[PDB]
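What follows is one structure encoded as structure tokens, with my remarks underneath.
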Amino acid sequence: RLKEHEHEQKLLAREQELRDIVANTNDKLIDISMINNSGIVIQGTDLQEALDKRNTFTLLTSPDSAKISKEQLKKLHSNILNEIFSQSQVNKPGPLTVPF
Amino acid sequence: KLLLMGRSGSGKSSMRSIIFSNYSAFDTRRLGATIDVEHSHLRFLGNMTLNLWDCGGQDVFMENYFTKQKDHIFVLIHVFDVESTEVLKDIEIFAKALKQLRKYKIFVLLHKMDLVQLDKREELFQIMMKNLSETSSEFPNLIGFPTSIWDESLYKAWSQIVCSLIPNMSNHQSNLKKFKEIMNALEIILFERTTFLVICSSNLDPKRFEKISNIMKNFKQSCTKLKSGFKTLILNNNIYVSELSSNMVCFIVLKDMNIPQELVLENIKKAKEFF
Amino acid sequence: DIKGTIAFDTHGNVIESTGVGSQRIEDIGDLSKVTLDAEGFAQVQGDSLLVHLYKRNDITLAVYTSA
Amino acid sequence: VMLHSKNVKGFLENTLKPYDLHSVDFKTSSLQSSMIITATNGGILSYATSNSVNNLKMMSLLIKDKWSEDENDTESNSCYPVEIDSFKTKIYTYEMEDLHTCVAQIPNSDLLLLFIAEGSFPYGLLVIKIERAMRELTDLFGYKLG
Amino acid sequence: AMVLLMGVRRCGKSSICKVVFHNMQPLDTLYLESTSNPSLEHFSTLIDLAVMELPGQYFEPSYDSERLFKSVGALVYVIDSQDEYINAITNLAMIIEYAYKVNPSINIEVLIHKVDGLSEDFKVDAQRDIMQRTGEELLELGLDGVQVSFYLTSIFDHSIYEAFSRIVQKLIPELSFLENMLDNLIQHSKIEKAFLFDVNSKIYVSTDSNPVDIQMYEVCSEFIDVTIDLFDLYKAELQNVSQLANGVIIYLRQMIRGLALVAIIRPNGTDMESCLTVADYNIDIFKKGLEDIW
Ligand SMILES: Nc1nc2c(ncn2[C@@H]2O[C@H](COP(=O)(O)OP(=O)(O)NP(=O)(O)O)[C@@H](O)[C@H]2O)c(=O)[nH]1
Ligand SMILES: Nc1nc2c(ncn2[C@@H]2O[C@H](COP(=O)(O)OP(=O)(O)NP(=O)(O)O)[C@@H](O)[C@H]2O)c(=O)[nH]1
Ligand SMILES: [Mg+2]
Ligand SMILES: [Mg+2]
């Protein structure tokens, strides 16, 4: 009857719904070729990435130009970088090779 | 070298075919009866080669061995068909081998144990040994095993047999423990490459090594279907089996199931050189 | 009063960035090109604020004030 | 010799630590993950993190691929040469998806130290991080795969 | 769904039941004794089957059977070779008459059984000329039901396992998708053949397009047995890899509902880890595949 109509459309709707799952899984898989040629991994700099975030500067030689003194700059530079380097040292828990 | 002796039907040649020639428990029913002594020259550990004196079982031959070849003939694996109507005969032919043997390591095997019902297996081995040991004293202490084709205890038999002639035990046990140390294993077992008998344990199932011998023999015998020989098998990252030396294969079981593959296989490979 | 810092190497990428630094990273482009004195310092202004440069051991610190 | 897994997981886990500068208001997220991988295959030998184990093992193979491709060519920027105790090496700076990666070969060995971090984590900083970490891997210099 | 497993009394009904499902050592089935009352071994896996042995004594269409057959997915009649099978065929045609009468869509499978000992030639000889006499007794009975399914099986072999696999596979609804979905898994990865096995049963739910050389099925089944035998020894997901000298890889991973994917991998030259990592990636999506069908 009409029940048979409704159910028959469904069974066919479920059937195509399954074809979708197949097709998606099938789409999702990976080959060893894709690995070899894939351009997922590319050389990068921070300059590049900010430039793709998407003349400019005028120089002043006047002594009166500076708001922080040369000595203030020097101290901040040495301070930042040494904090970085000191914070960058990391120790082995033990010898990475063993005898035998 | 190695005397394989016992009366007819007791599956001496059957054993020889299984553990050495790599017959399976089934195909051995093909074997024709041993005529005189069939010698088998096969190597173990590379360093030592073995000569298997698979003697005849028929009484014609048997009675001949203690006559015109007694001097010639003189370890002895002497096997015992359990069902034998003539038990005291087989005991007394064991006695016959014994005296001539003073002329010059003794192993007794209760073979075909798969036939007698499970309950009266314990009792039946006990009484038979009680006898053979008393007979053997004329040696003081006798070691022998229940042995069947259709179970793994055949391998546990020859394991305790072959290792009795291995001198490497002092060297190897030291050289294996020192692999367990680095690997942080639960245990490592050493097996010979072809025969698959247990050589050494490092350090809660009691029938581990006999069973492994069996399971591995069968994977390897199975591997022929793909047309290539077994090298490695990695299970859950817990269990590692690797081909290692030209005459050794190791069964490692790790304590942690996430120490990366390439590392374990790298450490296996570095250790591989030593032994 | 400092409004931010960028500190970068000479490959293009950055070692650290605070304040406006982290936002206006693009500056390293034009900044790294600035003519420096023999001491390694420079003062430039290009975008309603003033950048100060110092370059020691191939590493430039840029700091930020205002007009 | 053979490699001490525990100490290697240790070092690698120590390299996960971020920076909390107060020279300026600079602070980084932790390093996302960090591996020592084979230079020959790009297979994981040891990892630390702040199935995924696969995702990593996979990434490894991808990065090693580009590294060897770059490494073996005629001729100049996203690659820092570095000298450590007269042992020489190259640090490479790659972008992969949203991540900032940084791979350098442990000198003379068949082992690549490779760091993976967030997008927020600047390259020039990772270069320092990896170089300074590298200087403590003296035990591994020249390790050829068994 | 369920399946009717009938035959000529004492011909290997209970035998294949015990050995398929309980991994029984067949000589223990030699000492099996007549089940005279209908007995059913359930089987779960992907589909929730139920296998029902009927004792047999000719056809005798009983009062209940009219609904019972109308409630059957497929019918496996077992003909014992090495006995006069003409009575078995005479009876068989009468059964398929009732099945087709009641439920026309029933799949009819026939097991040519106890074929192990007989020579390959003696088997071919038997089969080609048993098929003839089978269709003969049916030509006499109206039209020809296209249920042509002769599976030459020996309990002491891998023959039953392969047969039952092909039988159950024939019932599984989502099968066509499983094959193509599994098919292009083994296309992307470097896999020559892959099977989804019930770990306990040892029968297979699905394979790929490429030919199922029984030598290969044998390898994969024996592999499962090895990984389980070893694993069971030491307990103080579930996966297993082995490499042979030639470079080929056997792989096994636990999957949904007692199933387990087991595959053979060609190295083709490349690194094992590369092959294993790509495999694992794909197999992960594949696991997501059959997880998202249930
Ligand atoms: N059930 C069982 N049968 C066994 C076992 N060992 C051997 N057999 C069977 O008994 C037979 C013994 O044959 P064989 O190996 O030649 O024995 P033998 O000791 O060499 N006899 P002989 O020296 O006179 O030739 C084989 O055909 C085999 O089928 C066992 O452990 N269990
Ligand atoms: N060679 C061989 N023997 C078999 C095979 N299957 C069964 N047999 C043997 O033949 C006998 C009959 O098998 P069985 O399954 O018991 O018959 P049944 O159909 O269950 N009898 P029933 O109708 O009373 O239930 C068993 O004792 C068994 O050892 C087979 O594939 N090959
Ligand atoms: Mg013989
Ligand atoms: Mg029965």
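The residues of chain E that appear here are 10-66, 69-247, 268-325 by Swiss-Prot count, in order.
The way this entry was determined, per its header, is X-ray crystallography, 3.2 Å.
Quick reminder: no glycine exception, Cβ is built from N, Cα and C everywhere.
Going by Swiss-Prot, these are the annotated features:
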- E:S23, E:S24, E:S43, E:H124, E:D127: GTP binding site (BINDING)
- E:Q66 to L: Sensitive to high hydrostatic pressure (MUTAGEN)
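Long-range C-beta contacts of E:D127 (GTP binding site), restricted to its own chain and to partners at least six residues apart, with a cutoff below 8 Å, comprise E:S165, E:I166, E:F167, E:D168, E:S170. For E:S43 (GTP binding site), the same-chain residues lying six or more positions away in sequence with a CB closer than 8 A to its CB are E:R18, E:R19, E:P64. The separation of E:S23 (GTP binding site) from E:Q66 (mutagenesis position), Cα to Cα, is 15 Å. Mapped onto three states, the DSSP output places E:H124 (GTP binding site) in strand. Across the 20-residue gap left unmodelled in the deposited entry, the distance from the Cα of E:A247 to the Cα of E:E268 comes to 16 Å. According to DSSP, E:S23 (GTP binding site) sits within a helical segment.
The candidate set comprises the recorded positions E:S23, E:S24, E:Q66. Of these, E:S24 has the most other Cβ atoms within 10 Å. Straight-line distance between the Cα atoms of E:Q66 and E:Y69 is 7 Å, even though 2 residues between them have no modelled coordinates. Max Cα-Cα distance over the annotated GTP binders (E:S23, E:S24, E:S43, E:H124, E:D127) is 22 Å. Around the Cβ of E:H124 (GTP binding site), a 10 Å sphere holds 26 further Cβ atoms from the protein chains shown. Ligand 4 lies under 6 Å from the Cβ of E:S23, out of the recorded positions E:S23, E:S24, E:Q66, E:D127. Checking the recorded positions E:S24, E:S43, E:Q66, E:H124, E:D127 against chain A with a Cβ-Cβ cut-off under 8 Å leaves nothing. Reduced to three states, the DSSP call for E:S43 (GTP binding site) is coil.
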